[PDB]
Protein chains: 2
Amino acid sequence: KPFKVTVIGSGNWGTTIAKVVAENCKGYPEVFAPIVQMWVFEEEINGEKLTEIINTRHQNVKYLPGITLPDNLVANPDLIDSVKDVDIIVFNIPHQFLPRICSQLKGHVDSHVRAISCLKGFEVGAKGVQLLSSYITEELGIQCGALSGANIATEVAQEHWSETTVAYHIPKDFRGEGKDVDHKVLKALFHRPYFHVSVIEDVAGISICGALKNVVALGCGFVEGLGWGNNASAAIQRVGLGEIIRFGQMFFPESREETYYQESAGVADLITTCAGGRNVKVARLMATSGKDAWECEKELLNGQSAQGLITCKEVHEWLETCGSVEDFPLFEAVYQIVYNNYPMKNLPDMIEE
Amino acid sequence: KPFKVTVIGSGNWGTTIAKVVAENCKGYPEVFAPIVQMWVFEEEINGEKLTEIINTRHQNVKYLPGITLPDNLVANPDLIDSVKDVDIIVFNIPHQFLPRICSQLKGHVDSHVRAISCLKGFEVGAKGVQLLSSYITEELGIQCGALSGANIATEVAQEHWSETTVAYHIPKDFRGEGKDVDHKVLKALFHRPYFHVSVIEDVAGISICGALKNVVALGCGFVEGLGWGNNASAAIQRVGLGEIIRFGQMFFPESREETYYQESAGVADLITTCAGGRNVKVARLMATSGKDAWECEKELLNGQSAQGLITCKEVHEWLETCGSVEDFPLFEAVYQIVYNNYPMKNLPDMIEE
């Protein structure tokens, strides 16, 4: 009768929503089962199992240090055991691990199971476009939504106020109240006083913003680094928002314009990304120094990557196979500056209408 | 036959817009008359006349120093002489001088004259709402549009790339091509490679943004100063944008939602204002110190004011007479914090949906 929730991922973002979910399961005992399972890929810190470190003193010592986890958030090293007659699966693993997790879950989940994908962005390249939520559905046979917004795992964990959008299309095989998941169940599952949740249907809209915003953030960084200021940056954000809407309606049609300017996953996530982050910082240094993206990527983010560098190439490849490159001058301009040696100062002329 | 253009202004924005217009008049000799007149309220410098300082060596030494003005930008101390059968009037003076300029132009303009107001914002209070372009139309009997975007006179003058929206409803009195002004004439009049122009109809939409953005910028400052970061700020911008749309469509129902998220006057102007400026800076200090607004206004802005402080009171008064206070929780929250002594930390609970 009540909904059993499992989180598949355990990382930064994985541990953090699993806490969000565990706090709501305790908060609504008539709706959700008391215990929340979290799939942790077994690792040993100082010869001690990570799964047991979490199952008292309640801290993900490696991926989320200093954050006290509820009591009902139980770590599980077995993927199939964590899924043992689950109702709601919250997918929170890096994109490169999705094919592994899906192949391992095939024939072990359940037709009744409904899922939510916390994986930001979508699949884009020369061969086509695909939502990661749709990959889950066609490799598991389960209904799958998305969670995305202007948020960072570190801030949500420290209970710093931010928002998120949760998108889910109610399926045909729905049977209502205390039996299946609707927008009320999803609102109760994720909403916290420090984490405002808006529940919608548009899974496509929420998803494309998560990737495309990073291409726009590069254009803002270029413009900031050149010393053009806030007004020039705000102009790229406006042009960028328009290109995100255009991309969504062209390839997912399907998608509501409203999602892009009304939701956290849209406009708010674009604003925060263009204000500060990996993509804007790398682009700003490219303009300051004159070094190429990857030189700047190495210098500032050491380990990690500015995902917009990959996205602008992938979007370009998809648009070349569509014959729709002319329709997105900002996306094209960012690609031309990053990969080829386009002047950067020519950005206004390239986007000029 | 060609369009004679006059700018009523001479200040920061006035001289800058007159430079933009003079550049385009020289650029389109088949559309506009060669000379552009600029009304300058006579003042003496080195005991010298400001009007003659501009009419060679072409510099507004007091209001726009270091900026070389074309050749065809002629300063005029006589209001009526500057309007000497003129086709297009560009109003660019501070809000407090609009009743003076209008009362002095009454019975001296000409019915065929079309105008553009560069005066940001609109009139709001307990008694009602009014566009300042509508005040011009009701006092002069001339059609009047608006010019607003994410821009600063200083940057546009320096030819630093930015954008603007120009809004104008084509009237019933319209003739067509080389006889009257349409969106093509307005695009040619204001568009520059360093100043991108988008021409629309929605005069109401672009006007309300110019005032309301400062109420939102206060909410961002509060949230930043509390140490909640970019994600919390982006959330207030998202909520704020929604409240600007809601306000526009409630009180100027002929307003298009599109204007708010597609145009420079909308989303871009909101982004730049919330990123940096008087309103965000004062609000940030209010959170940092704990002093009241005006104590913070004196400490940073010296001989300048954060308009949003007045606007949040004026909007509240209008909403009280409408009985629509509940519909705008963010606008109400900003008010309550500024005027009364509302905790500021309660901002998420006040806007919670």
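Residue numbering in chain A adheres to Swiss-Prot, whereby the residues present occupy positions 33-385 in order.
This deposition comes from X-ray crystallography, 2.5 Å.
Placed from the backbone N, Cα and C atoms, the Cβ positions cover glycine too.
If you look up Swiss-Prot, you'll see A:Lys245 marked as active site, proton acceptor, on the strength of similarity to another entry. Other Cβ atoms within 10 Å of the Cβ of A:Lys245 (active site, proton acceptor) number 31 in total over all chains. According to DSSP, A:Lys245 (active site, proton acceptor) is assigned to a helical segment.
As annotated by Swiss-Prot, NAD(+) binding site applies to A:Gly41, A:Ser42, A:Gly43, A:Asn44, A:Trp45, A:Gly46, A:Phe73, A:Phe129, A:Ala185, A:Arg310, A:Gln339. Neighbours of A:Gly41 (NAD(+) binding site), defined as other CB atoms within 10 A of its CB across all chains, total 24. In this structure, A:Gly41 (NAD(+) binding site) belongs to neither helix nor strand by DSSP; it is coil.
The feature substrate binding site is assigned by Swiss-Prot to A:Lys152, A:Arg310, A:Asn311. Note: A:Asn311 (substrate binding site) has non-local neighbours A:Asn246, A:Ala249, A:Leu250, A:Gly253, A:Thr305, A:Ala338, A:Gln339, A:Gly340, A:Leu341, i.e. same-chain residues 6+ apart with C-beta under 8 A of its own C-beta.
For A:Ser143 (variant position), the same-chain residues that are 6 or more apart in sequence and have a Cβ closer than 8 Å to its Cβ are A:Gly173, A:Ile174, A:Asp205. One natural variant named in Swiss-Prot is A:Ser143 to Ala, and its note says In strain: WFB.
Under its natural variant entries, Swiss-Prot includes A:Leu164 to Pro with the note: In strain: WFB. Look at A:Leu164 (variant position): DSSP puts it in a helix.
Less than 8 angstroms from the CB of A:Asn183 (variant position) sit A:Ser194, A:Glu195, A:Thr196, A:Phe227, A:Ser296, each of them six or more residues away in the same chain. In Swiss-Prot, a published natural variant is listed as A:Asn183 to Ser, annotated In strain: WFB.
Cα to Cα, A:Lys245 (active site, proton acceptor) and A:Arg310 (substrate binding site) are separated by 12 Å. A distance of 15 Å separates the Cα atom of A:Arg310 (substrate binding site) from that of A:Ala185 (NAD(+) binding site). Within 10 Å of the C-beta of A:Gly43 (NAD(+) binding site) we count 18 further C-beta atoms, all protein chains included. Applying an under-8 Å Cβ distance to chain B, the binding-site residues A:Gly41, A:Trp45, A:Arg310, A:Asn311 reduce to an empty list. Close to A:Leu164 (variant position) in the fold, though at least 6 residues off in sequence, lie A:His127, A:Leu130, A:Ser149, A:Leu151, A:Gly153, A:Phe154, A:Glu155, A:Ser239, each with a CB less than 8 Å from its CB.
DSSP assigns A:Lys152 (substrate binding site) to coil in the three-state reduction, placing it in neither a helix nor a strand. A:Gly41 (NAD(+) binding site) sits 14 Å from A:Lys152 (substrate binding site), taking the C-alpha atoms as the reference points. In the three-state DSSP assignment, the secondary structure recorded for A:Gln339 (NAD(+) binding site) is coil.
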